[PDB]
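Here the structure is laid out as structure tokens; the discussion comes afterwards.
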Amino acid sequence: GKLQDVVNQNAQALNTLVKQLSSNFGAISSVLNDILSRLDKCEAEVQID
Amino acid sequence: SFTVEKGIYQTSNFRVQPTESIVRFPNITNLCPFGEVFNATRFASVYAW
Amino acid sequence: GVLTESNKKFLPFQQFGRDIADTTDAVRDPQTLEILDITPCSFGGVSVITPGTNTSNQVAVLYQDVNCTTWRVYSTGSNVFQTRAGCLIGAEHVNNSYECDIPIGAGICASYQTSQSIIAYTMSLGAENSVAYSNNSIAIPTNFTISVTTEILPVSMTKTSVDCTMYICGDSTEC
Amino acid sequence: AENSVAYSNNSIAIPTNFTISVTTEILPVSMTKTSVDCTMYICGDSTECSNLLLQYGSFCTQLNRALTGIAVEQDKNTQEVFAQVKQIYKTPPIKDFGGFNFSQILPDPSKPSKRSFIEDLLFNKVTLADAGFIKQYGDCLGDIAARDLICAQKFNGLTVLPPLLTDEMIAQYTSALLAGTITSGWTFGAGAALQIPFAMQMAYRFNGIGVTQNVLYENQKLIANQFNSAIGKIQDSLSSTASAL
Amino acid sequence: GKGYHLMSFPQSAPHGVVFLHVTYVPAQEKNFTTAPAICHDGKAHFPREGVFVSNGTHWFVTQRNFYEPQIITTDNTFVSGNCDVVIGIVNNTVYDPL
Ligand SMILES: *[C@@H]1O[C@H](CO)[C@@H](O[C@@H]2O[C@H](CO)[C@@H](O)[C@H](O)[C@H]2NC(C)=O)[C@H](O)[C@H]1NC(C)=O
Ligand SMILES: *[C@@H]1O[C@H](CO)[C@@H](O[C@@H]2O[C@H](CO)[C@@H](O)[C@H](O)[C@H]2NC(C)=O)[C@H](O)[C@H]1NC(C)=O
Ligand SMILES: *[C@@H]1O[C@H](CO)[C@@H](O[C@@H]2O[C@H](CO)[C@@H](O)[C@H](O)[C@H]2NC(C)=O)[C@H](O)[C@H]1NC(C)=O
Ligand SMILES: *[C@@H]1O[C@H](CO)[C@@H](O[C@@H]2O[C@H](CO)[C@@H](O)[C@H](O)[C@H]2NC(C)=O)[C@H](O)[C@H]1NC(C)=O
Ligand SMILES: *[C@@H]1O[C@H](CO)[C@@H](O)[C@H](O)[C@H]1NC(C)=O
Ligand SMILES: *[C@@H]1O[C@H](CO)[C@@H](O)[C@H](O)[C@H]1NC(C)=O
Ligand SMILES: *[C@@H]1O[C@H](CO)[C@@H](O)[C@H](O)[C@H]1NC(C)=O
Ligand SMILES: *[C@@H]1O[C@H](CO)[C@@H](O)[C@H](O)[C@H]1NC(C)=O
Ligand SMILES: *[C@@H]1O[C@H](CO)[C@@H](O)[C@H](O)[C@H]1NC(C)=O
Ligand SMILES: *[C@@H]1O[C@H](CO)[C@@H](O)[C@H](O)[C@H]1NC(C)=O
Ligand SMILES: *[C@@H]1O[C@H](CO)[C@@H](O)[C@H](O)[C@H]1NC(C)=O
Ligand SMILES: *[C@@H]1O[C@H](CO)[C@@H](O)[C@H](O)[C@H]1NC(C)=O
């Protein structure tokens, strides 16, 4: 189990990194395409920031 | 996950829900001078406001 | 929150008091000129002791920092035992001492044993045996055994690389 | 201090006496196990804030996973340091170790805890922030006048979990280690404990450091007196200063 | 590994290593009565390596970690001083080759 812990920890860290892409972080949406499709270049920059 | 392995897990601290709501405002009943402020026969100049 | 009587003396020009976190502590009641202390009503940690959900659906709740000797507990039920780590509800205390299975804390462990149920007990440090020490007695071995023990050590971990432009801005030129 | 040392190709300095020196070394083993509640810290009691925080559940799971790993690590640290032997040896009722006195570093039966004298001094010389792990809601509600820091921490979701092994139990482990060491030497570590007289054990130890075992026997009383004096010196030192720990 | 270490074998595991520590664990302890030294002709004898034991009547010198008793002999022990200062010394004869 001491080595399976290492393997599982690395895999879980990468999976958590993938999961964390669903946060808005204050933006109107968590998806670049939605922001770029409903907002013009003007405030899409603010949200993408 | 729908499956929990054997062990001890910390959960959210003990929550107590509010049983009732109260509102405490100062004991005053006079209406504000809306008539004297908005229904004024004579407004002042902008330079001497 | 909970409002209680306060011994604080507000100056005539003050209406609120505040923590070092700038959250409101005390308030001068606007109707009757008294100071009321405000406190949160959520307080105290909670832990859930469970065997595997495939093993059983029962759970024992450890309410830290509550004395069970009404209560700030979700449900009392039966088997309410005051451990040193807190108030354990849903586990049957036993006078035996086994090896630790689920460490509750403060020297208390829990296990799932037989009608199956969750039991809580003080762990056993080990077998208690003395040695016949004397000023003129020595124990010498007359035989031996060759024991092969296994020791596992991690040496490395997965080498990872990350592309910013493709994680943050996946296929977006403006991004 | 500058100290030139005389050197020659046909001169050697040989010791003609010795001192038995008892030194103290202090090592941290664990730190406080701590748990954090995002909801109760970030979003005190507002439901709107918790609803907004719902999308950072992955971040909070990461935080609490790291803290749980730290807590398990602390428990493992204490267990590996102190649970070297799973045989709880107890000292014999008669204390005849060839003039060596172990009263200060052995359990005191006339105390609620089985800590030794030195252990009592050590536990008195460190002021724990918590000094317990039961802080009831009534107590924190009844000391609003006093700005207690533990209550302020706990009203923001920051709790300190109790260690798995209590101080009495770690004291039991240490007492077992002392009993095994003085009654059997190093054998109790390398399998079953083998009894040996303490004078003969110390003779083995002296033979280990490259001096013949006789010199202990021709100086057993002097060596015992030196050991007792050094133990007393340690006892006095720990009871005077505060920077030792 | 526990016990006195004899020798270790390495093995590879994914992201790690496994050591098979072969060690020597003493097995069957037996009680004996012992003394730090023995007075022979007013002079004390101490083992050069070993320890004095006795099965009740006779006194032998045996190695530390294995019961291999040997007759007390001048080549098994060494002499240093008279036999009064030593605490716990006993009386016995020290054989000599002849
Ligand atoms: C020392 O221990 C070993 C085993 O731990 C003993 O060897 C065994 O002796 C019995 C006697 O018939 C045999 O049946 C076993 O097959 C032996 N086991 C092995 C692995 O060989 C040995 O006899 C003991 N020696 C002494 C002096 O006690
Ligand atoms: C080695 O040093 C010790 C002191 O640490 C000597 O022991 C002292 O000897 C004098 C002789 O008068 C006594 O007054 C002291 O009471 C002794 N002190 C202790 C703690 O025993 C010892 O004599 C020295 N050894 C030799 C061979 O000189
Ligand atoms: C070992 O050192 C102690 C110093 O405290 C000697 O004195 C005893 O100390 C204990 C403390 O645990 C007391 O309970 C006793 O009343 C003390 N007895 C005396 C005569 O002072 C102690 O005597 C020393 N050990 C031996 C065998 O002498
Ligand atoms: C070893 O042999 C000597 C022989 O002299 C013993 O010395 C005598 O012991 C008795 C009893 O203590 C005394 O009454 C005599 O005065 C001693 N005579 C001499 C010359 O010393 C010695 O006691 C024996 N050792 C042991 C442990 O019994
Ligand atoms: C009216 O105001 C006064 C002082 O502000 C207060 O004492 C009194 O309680 C108030 N009346 C009622 C019915 O609360
Ligand atoms: C303000 O003036 C108009 C016209 O006289 C009147 O109808 C109205 O009631 C007045 N409102 C207030 C608040 O005085
Ligand atoms: C749970 O127990 C069942 C047997 O009752 C077994 O089939 C299953 O593999 C177990 N699952 C886990 C995660 O242990
Ligand atoms: C509160 O908990 C402590 C923990 O031992 C206990 O000693 C005490 O008795 C409890 N309070 C009361 C009134 O029993
Ligand atoms: C456990 O031991 C205590 C003290 O002897 C006793 O009061 C209690 O009845 C025992 N309980 C059980 C289930 O044995
Ligand atoms: C040695 O003596 C003690 C006390 O008589 C006894 O308990 C122990 O079993 C003896 N050792 C062996 C190997 O029999
Ligand atoms: C002790 O060992 C010797 C030689 O092996 C033997 O002659 C003697 O009978 C033994 N005595 C006892 C009490 O075992
Ligand atoms: C060893 O202990 C016994 C009883 O405690 C005693 O009679 C004997 O004199 C002691 N032997 C030595 C060398 O002190």
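Residues 701-945, in that order, are what chain D shows, numbered as in Swiss-Prot.
Heads up, header says this was done by electron microscopy, 2.9 Å.
Yeah, the Cβs are placed from backbone N, Cα and C, and that goes for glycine too.
Copied from Swiss-Prot, the annotated features are:
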type	residues	note
VARIANT	D:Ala701 to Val	In strain: Beta/B.1.351, Iota/B.1.526
VARIANT	D:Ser704 to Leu	In strain: Omicron/BA.2.12.1
VARIANT	D:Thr716 to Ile	In strain: Alpha/B.1.1.7
VARIANT	D:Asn764 to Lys	In strain: Omicron/BA.1, Omicron/BA.2, Omicron/BA.2.12.1, Omicron/BA.2.75, Omicron/BA.4, Omicron/BA.5, Omicron/BQ.1.1, Omicron/XBB.1.5, Omicron/EG.5.1
VARIANT	D:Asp796 to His	In strain: B.1.1.318
VARIANT	D:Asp796 to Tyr	In strain: 19B/501Y, Omicron/BA.1, Omicron/BA.2, Omicron/BA.2.12.1, Omicron/BA.2.75, Omicron/BA.4, Omicron/BA.5, Omicron/BQ.1.1, Omicron/XBB.1.5, Omicron/EG.5.1
VARIANT	D:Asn856 to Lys	In strain: Omicron/BA.1
VARIANT	D:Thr859 to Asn	In strain: Lambda/C.37
VARIANT	D:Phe888 to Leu	In strain: Eta/B.1.525
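Recorded residues D:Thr859 (variant position) and D:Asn764 (variant position) have their alpha carbons 12 Å apart, per Cα-Cα distance. Of the recorded residues, D:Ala701 (variant position) and D:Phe888 (variant position) place their C-alpha atoms 44 Å from one another. Considering only the variant positions D:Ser704, D:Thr716, D:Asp796, D:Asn856, D:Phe888, the residue whose Cα is spatially closest to the Cα of D:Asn764 (variant position) is D:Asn856. DSSP assigns D:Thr859 (variant position) to a strand in the three-state reduction. Here D:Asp796 (variant position) is positioned 20 angstrom away from D:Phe888 (variant position), judged by their C-alpha atoms. The 10 Å shell around the Cβ of D:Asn764 (variant position) contains 16 further Cβ atoms across the protein chains shown. There are 13 other Cβ atoms within 10 Å of the Cβ belonging to D:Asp796 (variant position). Put simply, of the variant positions D:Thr716, D:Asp796, D:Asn856, the one whose Cα is nearest the Cα of D:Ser704 (variant position) is D:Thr716. With an 8 Å limit on C-beta distances, the variant positions from D:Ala701, D:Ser704, D:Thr716, D:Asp796, D:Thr859 that reach chain C are D:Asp796, D:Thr859.
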